[PDB]
Amino acid sequence: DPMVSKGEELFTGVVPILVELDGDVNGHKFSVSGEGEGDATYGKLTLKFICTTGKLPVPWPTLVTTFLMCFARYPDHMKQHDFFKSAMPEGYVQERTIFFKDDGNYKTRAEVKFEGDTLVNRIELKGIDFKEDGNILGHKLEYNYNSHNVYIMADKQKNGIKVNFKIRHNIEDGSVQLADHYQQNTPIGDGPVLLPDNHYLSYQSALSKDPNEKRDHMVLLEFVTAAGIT
């Protein structure tokens, strides 16, 4: 399929990634830069994020979803359903509202696309209605991450996809903080895209710390595999 081909030829080896985030939560301003690389053949991504403005005023785990579904490993039988790659290199826009149970919400807008050989994810995040002393602004979330399936469906009338899922963040007291994600993606370009049958992406994520890094930061290792269409 010369369309499955165009995507193949962009994602076949290791692709460098850049992430840039501009955030304001309850008027707490911040910026984060990330660098790393993805190897979609293995569903694999390795990234290191740095808050370049000083202290991050929310917990790192709350940003993981916001900080590259084009790097999903789609099984051969499923390549006809990979919207993310089909949109490249012109890219797509990924928008979310993330509702933190009994706390505030994030609204995010990203553009994911190639800049030359580099895959770039440029994001704006606004958070509102947070409790200054809650789990988020009060930093009560553990530095870890659970595995999760993400259900993708077509959004045909918008020529894109809708994704809906819940993240449970572990709190220090042993309870969990739910973060209900609502997501919409639309291609940036005017050309055709693969619009998928209902399927899901399986995520595992590992958070760690660079021992030689003094700035506030997060090292993220993710594996992402499509499934759900036998």
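Every residue number used here counts from 1 along the chain in the order it is shown.
For this deposited structure, the header notes the method as X-ray crystallography, 1.5 Å.
Using the three backbone atoms N, Cα and C, a Cβ is placed for every residue, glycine included.
If you check Swiss-Prot, you get these features:
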- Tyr145 to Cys: In mut1.9; shifts fluorescence lifetime from 3.03 to 2.74 ns (MUTAGEN)
- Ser147 to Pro: Increases fluorescence at warmer temperatures such as 37 degrees Celsius (MUTAGEN)
- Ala206 to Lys: Abolishes the tendency to dimerize and leads to monomeric fluorescent proteins (MUTAGEN)
- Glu222 to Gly: Suppresses the 399 nm excitation peak, leaving only the longer wavelength peak at 475 nm (MUTAGEN)
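Feature map: Swiss-Prot annotations on the structure.
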residue: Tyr145; record: mutagenesis position; CB count, 10 Å: 22
residue: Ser147; record: mutagenesis position; CB count, 10 Å: 9
residue: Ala206; record: mutagenesis position; CB count, 10 Å: 12
residue: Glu222; record: mutagenesis position; CB count, 10 Å: 22
- Query: What three-state class does DSSP give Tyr145 (mutagenesis position)?
  - Reply: coil
- Please report how many Å separate the Cα atom of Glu222 (mutagenesis position) from that of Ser147 (mutagenesis position), as a whole number. 10
- Message: What whole-number Å value do you get for the CA-CA distance of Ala206 (mutagenesis position) and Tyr145 (mutagenesis position)?
- Response: 6
